[PDB]
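Q: Take this structure first; my questions come after.
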Amino acid sequence: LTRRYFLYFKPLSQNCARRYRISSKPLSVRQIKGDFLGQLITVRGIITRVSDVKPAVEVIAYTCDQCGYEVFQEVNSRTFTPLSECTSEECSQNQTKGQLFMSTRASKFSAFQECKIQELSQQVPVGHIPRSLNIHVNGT
Amino acid sequence: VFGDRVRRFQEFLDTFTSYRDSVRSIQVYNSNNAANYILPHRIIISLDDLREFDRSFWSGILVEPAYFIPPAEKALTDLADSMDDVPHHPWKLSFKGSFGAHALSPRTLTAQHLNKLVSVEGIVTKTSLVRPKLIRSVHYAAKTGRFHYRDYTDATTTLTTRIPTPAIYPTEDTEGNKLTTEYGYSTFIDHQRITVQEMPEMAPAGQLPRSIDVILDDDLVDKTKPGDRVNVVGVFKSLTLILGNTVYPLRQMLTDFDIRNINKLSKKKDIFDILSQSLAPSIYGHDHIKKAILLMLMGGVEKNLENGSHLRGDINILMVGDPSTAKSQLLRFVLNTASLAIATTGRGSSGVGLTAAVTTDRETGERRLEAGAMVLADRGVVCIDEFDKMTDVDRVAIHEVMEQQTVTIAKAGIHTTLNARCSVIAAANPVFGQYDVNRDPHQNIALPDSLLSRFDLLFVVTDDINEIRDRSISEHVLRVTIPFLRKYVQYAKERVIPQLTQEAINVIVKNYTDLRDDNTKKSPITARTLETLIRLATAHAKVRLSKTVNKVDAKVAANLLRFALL
Amino acid sequence: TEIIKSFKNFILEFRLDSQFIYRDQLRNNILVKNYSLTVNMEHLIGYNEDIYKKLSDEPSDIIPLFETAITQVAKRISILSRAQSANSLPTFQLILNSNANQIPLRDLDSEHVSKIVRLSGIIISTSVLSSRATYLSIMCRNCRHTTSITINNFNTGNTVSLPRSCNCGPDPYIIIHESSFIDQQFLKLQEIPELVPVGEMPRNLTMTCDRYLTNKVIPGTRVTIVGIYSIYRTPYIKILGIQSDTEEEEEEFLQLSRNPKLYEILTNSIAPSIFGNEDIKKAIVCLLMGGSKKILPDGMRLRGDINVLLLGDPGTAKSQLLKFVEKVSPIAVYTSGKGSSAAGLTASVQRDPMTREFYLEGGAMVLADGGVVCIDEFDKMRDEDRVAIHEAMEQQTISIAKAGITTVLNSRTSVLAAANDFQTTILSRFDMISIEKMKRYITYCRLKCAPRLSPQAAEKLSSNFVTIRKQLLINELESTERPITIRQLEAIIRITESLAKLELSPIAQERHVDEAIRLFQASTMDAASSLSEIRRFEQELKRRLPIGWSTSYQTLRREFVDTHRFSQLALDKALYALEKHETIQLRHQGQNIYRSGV
């Protein structure tokens with residue numbers, strides 16, 4: 001919530017891989033095998049489809065006038081539901097369950113963008129077509 | 001009941017070291033690839049060593065694989081742990097060989113022998129999208145920095161049905177703290193759902209095809225594509241589907257009396273004319289057209305070049321003329337007398353054509369495919385009547401599959417190609433309704449010039465009223481056999497491949513250079529026609545089943561050219 | 001137990017033509033693993049009177065006892081056959097067919113319920129191959145106890161129900177599915193529509209089909225079903241067996257066949273109030289059987305049936321003679337153009353009211369196997385049925401390409417249509433543009449004889465063809481553009497075969513061909529009543545407006561209007577020829593200028 005920065009990674013090259021004697025190989029989209037879901041991969045390809053930069057929320061901030069304790073919920077999927085019921089630490093021990101409002105300023109957003117990477121022309125096999133894959137980027 | 005079966009499989013593996021050295025080779029290949037930094041952990045078991053070694057174990061595998069397959073894979077995992085001595089996953093099995101009565105057609109596959117393993121061959125119609133599934137999900141607690149994990153089971157991970165445990169995905173901790181989804185330490189196993197029906201040559205053609213569904217694991221997801229003949233081996237489980245563990249991608253009987261008859265009819269030089277005249281006695285005339293139809297249904301050679309593209313062996317025939325004759329009556333004869341043939345009307349296909357139909361789904365995986373008509377017949381013949389009514393989409397499709405014999409489909413999920421080495425028989429009608437010699441021979445077809453270049457032989461049948469020739473048609477229609485030419489055509493297709501000689505190269509070079517005359521007088525001659533001028537020769541040379549070609553084959557091809565061009 | 005020994009003695013002791021018929025059939029079915037056998041009711045009534053009457057009275061309690069005796073002898077057959085060369089045996093379902101009686105659907109009453117019943121009809125629907133169980137392992141979720149339950153012949157208040165208790169409370173049971181399932185079908189059957197009263201539509205019946213006879217019956221044929229008339233009030237049929245396809249009458253038919261003016265009185269009898277039209281009446285009465293069906297040894301057989309088409313103003317029995325051909329003929333059903341009210345001529349597909357099953361609603365083109373079809377209002381045809389009737393009128397085969405089933409079927413139908421791109425299907429696909437004793441003679445003639453033709457009467461046909469081709473060529477080279485084919489000559493041959501077949505003779509003479517040419521001349525009189533057009537069109541496009549803009553249906557309307565050669569049919573005919581000759585410029589103009597208009 002108080003993250004001023006954005007954390008990102010980058011892999012090692014082949015020159016640092018031959019030195020001291022893999023993790024970063026140029027992978028095709030036909031060379032994905034299914035079982036690489038969760039490994040860091042370096043894919044090479046042309047980009048045909050790109051989208052506009054859009055703000056996607058990460059955490060939804062709700063404010064109340066009755067208690068003052070602003071709550072924050074975390075979303076993970078593409079969609080979500082509005083938490084109209086109060087889950088604060090003061091409304092649990094109370095008969096009243098007063099209305100909550102949303103804040104578009106205290107909520108943390110991210111510059112989300114989808115892209116379609118395509119398979120390289122000479123890396124595709126004989127007869128096959130260059131199928132695509134989706135890349136979801138965020139931040140800077 | 002588990003210990004006795006695991007010691008019997010250990011004794012069978014100690015007797016036969018062919019699987020032990022194979023799994024040691026699997027492990028040393030994995031170690032060499034790990035040292036450089038994979039194979040999908042399965043060993044095919046020859047069933048012929050299981051019948052003579054143990055009869056009861058063989059019978060138990062054939063009647064109860066749910067109680068016989070997991071102790072054998074437990075023995076295989078124990079052998080993989082005992083054969084390896086380095087530090088630090090399951091292992092599966094596979095079978096092959098003859099099955100007897102268990103090997104059957106899917107149309108004859110009924111409610112009997114459920115639990116028993118079924119070997120069934122056929123043609124695949126659809127191959128769904130590859131979908132990953134969760135069998136284990138991990139999570140992290142940031143309040144203390146711990147890691148938690150949960151496992152998932154279903155009715156497709158074991159042969160026996162386990163007690164159903166509907167494990168809810170953890171959106172909360174047991175203490176009540178927040179948590180996140182550790183994407184990456186949780187394994188993913190992909191599955192596929194393919195459909196397979198019976199082959200059109202072995203099935204009693206006239207009926208409906210019956211298809212079945214195969215659920216596929218991670219290992220064998222890259223070896224399936226539509227349009228190929230396949231043989232699957234699985235278990236007919238009914239929660240009705242088959243749990244396919246072994247896939248192998250891959251007709252009149254001949255006696256010794258019929259081979260004497262076709263060897264006796266191989267050296268007489270009057271065989272071709274009477275064999276061309278004996279195919280349809282209900283149709284008067286048109287001898288050279290059925291001579292080309294005889295050369296058409298027997299085939300070519302299908303030459304595959306070294307390190308390059310393949311060469312077309314198939315021939316294509318287009319037939320035009322007035323609609324009074326038997327062009328629509330010849331398709332029924334060529335459909336009922338060939339080895340395998342598919343006939344379509346040319347207009348009325350529910351998909352986008354006779355290839356790459358509609359794609360939609362309503363089940364769990366929201367992707368499904370469909371097979372067309374040209375992707376089913378891979379070596380036979382297809383017949384399209386009313387060629388002028390066929391739209392441009394199928395015309396673009398047959399422009400591409402004519403001399404390349406491959407079809408490429410760029411869908412949202414499917415980006416593969418498949419073989420279409422078939423021969424087309426097109427029958428068309430003019431747009432004016434009638435045609436005579438005094439009209440020009442180019443605008444009467446009302447087809448583009450590229451389609452005239454795609455089709456090899458264009459046969460024009462005239463029907464102007466003439467009192468001399470029209471006197472005997474009434475008494476002829478008012479007035480060698482069928483099971484012999486089928487055996488003749490398939491024995492020529494399977495045994496003899498003809499090669500070229502110097503006696504038949506020069507005469508076809510002379511004929512091609514003499515016609516390249518027709519360009520100034522009546523018809524365009526292309527480079528593709530060079531190829532079609534020797535295909536037919538080879539044809540005639542294999543009609544006589546000689547090991548090489550002759551000069552008379554090029555002469556009868558030039559005679560067929562003079563009849564179909566002038 | 002005594003009935004067990006009696007049925008085992010009936011299986012291993014019945015003799016016919018000095019051989020057992022059930023032992024070798026059981027060995028052949030066990031060797032291919034079919035798990036079924038064909039028994040006949042006539043053999044068991046000829047063998048034992050203590051079996052058939054008890055089977056007819058109480059089949060539900062004696063039939064699974066016979067079934068378990070069949071499995072008891074099958075186990076012995078399997079263990080003695082497996083030991084010769086190269087465990088778990090299911091309950092062998094028996095099928096049993098007979099032809100001792102054929103009761104109609106209207107004779108079904110409140111009596112003889114749950115007894116044996118055999119009747120004929122037309123299967124309209126085989127909807128969903130559903131699943132049931134035959135042996136299932138059940139377990140509990142509380143005290144970790146499991147067991148199993150078996151059923152053999154009982155496949156809404158019946159036999160199969162889960163136990164409420166084995167404390168675990170109500171329903172603690174879980175089905176262990178992979179250690180356990182059979183197929184079954186729900187079918188619909190209706191009575192023959194040729195014999196159904198005019199005041200009410202034909203009723204139907206529902207039936208349950210099990211394991212060994214699944215997917216054996218295509219919907220739309222003459223099917224004889226034998227089973228149990230049970231009650232679920234509503235009746236239903238449990239199928240246990242399946243099969244399919246007065247001397248004074250023949251004396252008076254032979255006396256009527258000796259009359260020389262028979263054709264003439266037949267024609268004076270088919271038209272009681274129709275004034276005139278003898279050539280239409282003879283062509284209607286000669287288009288029933290068709291022609292000479294000949295099975296050549298090369299496999300390319302010839303079609304025997306023909307086509308007849310009525311055309312004219314409303315009235316003059318265009319739909320009244322069709323009722324007489326619906327009630328006279330062996331197999332025929334009355335329908336109309338684009339189907340009818342809650343019925344269809346072609347393959348009509350609808351939705352099921354229960355469980356949303358996609359299934360075919362009905363069809364009269366499958367139900368007319370081996371006869372004629374008769375429709376009204378030929379101008380009102382849908383595009384999804386026109387291609388099917390377009391192929392069936394010349395090839396007599398109906399091909400379906402659905403994802404569930406892809407069946408081609410022998411239609412074997414002739415058409416007797418009435419009416420008021422359509423020009424080629426009217427002028428090319430059509431060749432012509434007591435009562436119980438008569439129907440019996442028509443059926444005996446359609447099954448018994450296979451005629452031929454003599455060359456002495458065929459030379460007149462050859463001379464007629466030479467003269468009509470030499471005479472209509474004057475009208476055809478004069479750019480009238482209306483024809484003459486060999487298909488019409490083959491239809492003339494089929495007409496002569498039908499006319500020579502009506503006197504029950506295998507030979508033909510000049511007596512039938514002199515009436516056949518007179519029948520054909522009225523059709524030719526009704527049918528009778530490119531350089532220039534392409535010079536016009538092509539020169540127009542080419543040298544007038546290459547963009548084509550400003551030159552469309554207006555401008556041709558002007559030129560041709562001002563050249564006095566335009567007929568809209570002629571205009572659109574030359575044009576469709578140009579798009580169709582793939583003038584791809586004519587393609588292009590059609591795409592634009594056409595509904596761009598000018």
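One is the number of the first residue shown, and numbering goes on along the chain from there.
Cβ coordinates are placed from backbone N, Cα and C, and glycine is handled just like the others.
Okay, these came from Swiss-Prot:
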{"type": "BINDING", "residues": "C:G312, C:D313, C:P314, C:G315, C:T316, C:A317, C:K318, C:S319", "note": "ATP binding site"}
{"type": "MUTAGEN", "residues": "C:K318 to A (Swiss-Prot position 422)", "note": "Loss of MCM2-7 complex helicase activity"}
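In terms of burial and nearby residues, how do these features look in this structure?
A: Secondary structure at C:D313 (ATP binding site), taken from DSSP and collapsed to helix, strand or coil, is coil.
Of all Cβ atoms in the protein chains displayed, 19 besides its own lie within 10 Å of the Cβ of C:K318 (mutagenesis position). In the three-state DSSP assignment, the secondary structure recorded for C:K318 (mutagenesis position) is coil.
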Q: Cβ within 8 Å of the ATP site centroid (C:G312, C:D313, C:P314, C:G315, C:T316, C:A317, C:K318, C:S319 excluded): which residues?
A: C:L310, C:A418
Q: How many Å lie between the Cα of C:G312 (ATP binding site) and the Cα of C:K318 (mutagenesis position)?
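A: C:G312 (ATP binding site) and C:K318 (mutagenesis position) have their Cα atoms 8 Å apart.
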Q: Would you count the other C-beta atoms found within 10 angstroms of the C-beta of C:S319 (ATP binding site) for me?
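A: Looking across every protein chain shown, the total is 16.
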Q: Ranked by the number of other Cβ atoms within 10 Å of their own Cβ, which of the binding-site residues C:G312, C:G315 ranks first?
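A: Going through C:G312, C:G315 one by one, the largest Cβ count within 10 Å is at C:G312.
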Q: How many other Cβ atoms are found within 10 Å of the Cβ atom of C:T316 (ATP binding site), counting all protein chains shown?
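A: C:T316 (ATP binding site): 16 neighbouring Cβ atoms within 10 Å.
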Q: Cβ distance under 8 Å to C:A317 (ATP binding site), same chain, sequence separation 6 or more: which residues?
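A: Listed in sequence order: C:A271, C:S273, C:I274.
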